Amino acid sequence: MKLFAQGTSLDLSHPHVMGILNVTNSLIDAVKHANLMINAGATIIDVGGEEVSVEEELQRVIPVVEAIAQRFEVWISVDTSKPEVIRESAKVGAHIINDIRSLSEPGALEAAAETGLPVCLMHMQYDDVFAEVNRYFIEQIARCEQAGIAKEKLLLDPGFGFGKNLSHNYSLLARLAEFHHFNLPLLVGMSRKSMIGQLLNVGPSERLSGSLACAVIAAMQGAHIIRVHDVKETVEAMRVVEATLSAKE
Amino acid sequence: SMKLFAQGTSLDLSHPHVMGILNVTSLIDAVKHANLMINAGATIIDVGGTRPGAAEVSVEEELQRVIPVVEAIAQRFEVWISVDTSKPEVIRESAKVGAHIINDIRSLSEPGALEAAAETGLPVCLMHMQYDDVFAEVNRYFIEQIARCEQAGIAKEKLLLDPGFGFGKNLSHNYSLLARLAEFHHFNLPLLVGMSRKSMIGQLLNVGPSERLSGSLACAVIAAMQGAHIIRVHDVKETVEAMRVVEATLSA
Ligand SMILES: C[C@H](C(=O)O)c1n[nH]c2nc(N)[nH]c(=O)c2c1=O
Ligand SMILES: C[C@H](C(=O)O)c1n[nH]c2nc(N)[nH]c(=O)c2c1=O
């Protein structure tokens, strides 16, 4: 199970650490940061600046993708919902459209087909959160298939955070591997999220450990992309989960 | 459901537990390191005076080191206490002073240890150490020492099972055990594991003993999500943090 973008490939045969690059100096404060996270072992960067106008956003997020495409052989993930951004990021060398809104914005769906790139679908918004999020995946995977983006370019993200309380969150985390039925890759972002801040009662700086544990639980069920802030630590932990799932038969 | 019973008190093995490590190699300093682990969540304290090539201590030295420490805890905290020792005197004497778990990494193999672990009606932790299957070899070892114990005074509802992480097992042997670990629940006996800053993290990381925290946290959370009841760590504040999220996914 691989991804294909801008001529290259991503091997989802082992789990993958993606760092976060909120681009909200500036441009140099951005390439410095991505350098480090690549040094840490991030195999994808998640660039993003989000509301704001589509000119503010292009202004910020597009040059940063450019410098990274023309300095490191790392994969590049654009976090945005706007169609201009989708089509311009693709034209510079981005690999994954990452839309938290799931292509919902006017013309974003079509722009995402227009690029031929992998696109990541995340659930957002009766206590069957797993049915709720599965059927949201069953819906959107068809909405995109009608749009003509092949299912083999589709990535699933349950939507940790946002509007879900503690209970719902951890029911998803518990039933993560049940989404493997799609045969589609699973991206997960839980780092420093409130499902760790409430459980551990610590400022946003010190959630590193409850974080790491969410990263391992995900990965032990076969999650393919994990979206974090503390990359060096998550890579190291990801090293020993690969050592574990390789010891199986 | 499982629960461990010693010294007229119990132990809720349903949710996982974090065991700290109190190396005693003074006593003021031991009680201080006890309090901090207790604050950080430690439900058990392992008291220790067991490393390959380390100085052989005497039985006078041991009781000198370890017996005043269990005393200071038993009367100052409500925490459960494990003694890490392999000597019969240290067993009997520490049982007298309010010890809860006997932790013999040499599985009561010293002359008179089995007997001494009988005369004290406390739980004993069995530990495997030392071609076909390292899980097969470990399991047949638990099949053995579970019987030699039962024929001795003690019951099966007193035993703890622990495979042998560290102790010369190579990186795959180590990581294959961590992957078939839930299979040891077939015993229907508590699972205690210890992996903090071991060589399975030291090798696969190419990293010094200090900076194995993240690798260690991971091995704990893999072990916990498979149902290990007790987890032996130096970095306790960090382990109970990770176990809280483990508890949260296991539950909801
Ligand atoms: C704003 C927030 C954050 O960075 O904390 C956030 N932005 N973008 C995201 N994209 C994906 N695929 N999954 C996520 O969880 C996620 C986030 O949580
Ligand atoms: C760090 C040291 C070593 O491996 O040399 C060591 N001492 N005492 C121990 N007791 C239990 N129950 N389990 C263990 O793994 C263990 C150790 O690993």
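Residue numbering: from 1, along the chain as shown.
This entry, so its header tells us, was determined using X-ray crystallography, 3.0 Å.
Even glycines carry a Cβ here, placed using N, Cα and C.
Quick look at what Swiss-Prot annotates:
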| type | residues | note |
| --- | --- | --- |
| BINDING | B:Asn23 | Mg(2+) binding site |
| BINDING | B:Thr50, B:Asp84, B:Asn103, B:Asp162, B:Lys198, B:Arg232, B:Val233, B:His234 | (7,8-dihydropterin-6-yl)methyl diphosphate binding site |
| BINDING | B:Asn103, B:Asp162, B:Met200 | 6-hydroxymethyl-7,8-dihydropterin binding site |
| MUTAGEN | B:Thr50 to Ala (Swiss-Prot position 62) | Increases resistance to some sulfonamide antibiotics, including sulfanilamide (SAA) in E.coli strain BW25113 |
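Features per Swiss-Prot, on structure.
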residue: B:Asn23; record: Mg(2+) binding site; CB count, 10 Å: 15
residue: B:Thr50; record: mutagenesis position; CB count, 10 Å: 15
residue: B:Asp84; record: (7,8-dihydropterin-6-yl)methyl diphosphate binding site; CB count, 10 Å: 22
residue: B:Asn103; record: (7,8-dihydropterin-6-yl)methyl diphosphate binding site; CB count, 10 Å: 28
residue: B:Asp162; record: (7,8-dihydropterin-6-yl)methyl diphosphate binding site; CB count, 10 Å: 25
residue: B:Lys198; record: (7,8-dihydropterin-6-yl)methyl diphosphate binding site; CB count, 10 Å: 19
residue: B:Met200; record: 6-hydroxymethyl-7,8-dihydropterin binding site; CB count, 10 Å: 27
residue: B:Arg232; record: (7,8-dihydropterin-6-yl)methyl diphosphate binding site; CB count, 10 Å: 25
residue: B:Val233; record: (7,8-dihydropterin-6-yl)methyl diphosphate binding site; CB count, 10 Å: 28
residue: B:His234; record: (7,8-dihydropterin-6-yl)methyl diphosphate binding site; CB count, 10 Å: 16
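Rounded to a whole number, the C-alpha distance linking B:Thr50 (mutagenesis position) with B:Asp84 ((7,8-dihydropterin-6-yl)methyl diphosphate binding site) is 8 angstrom. Gap in the deposited chain: 11 residues are missing between B:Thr25 and B:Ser26, whose Cα atoms are separated by 9 Å. With a cut-off of under 6 Å between the Cβ and any atom of ligand 2, the binding-site residues B:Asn23, B:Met200, B:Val233, B:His234 reduce to an empty set.
Here B:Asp84 ((7,8-dihydropterin-6-yl)methyl diphosphate binding site) is positioned 9 angstrom away from the residue listed as 'Mg(2+) binding site', judged by their C-alpha atoms.
In the three-state DSSP classification, B:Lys198 ((7,8-dihydropterin-6-yl)methyl diphosphate binding site) falls within coil. Residues B:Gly49 and B:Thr50 bracket an unmodelled region of 2 residues, and their Cα atoms lie at a distance of 8 Å. Taking the Cα of B:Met200 (6-hydroxymethyl-7,8-dihydropterin binding site) as the reference point, the closest of the binding-site residues B:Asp84, B:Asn103, B:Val233 is B:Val233. The chain break between B:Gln130 and B:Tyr131 spans 11 missing residues, with the CA atoms of the two ends lying 13 Å apart.
Across B:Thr50, B:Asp84, B:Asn103, B:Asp162, B:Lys198, B:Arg232, B:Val233, B:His234, which the record gives as binding (7,8-dihydropterin-6-yl)methyl diphosphate, the greatest C-alpha separation is 18 Å.
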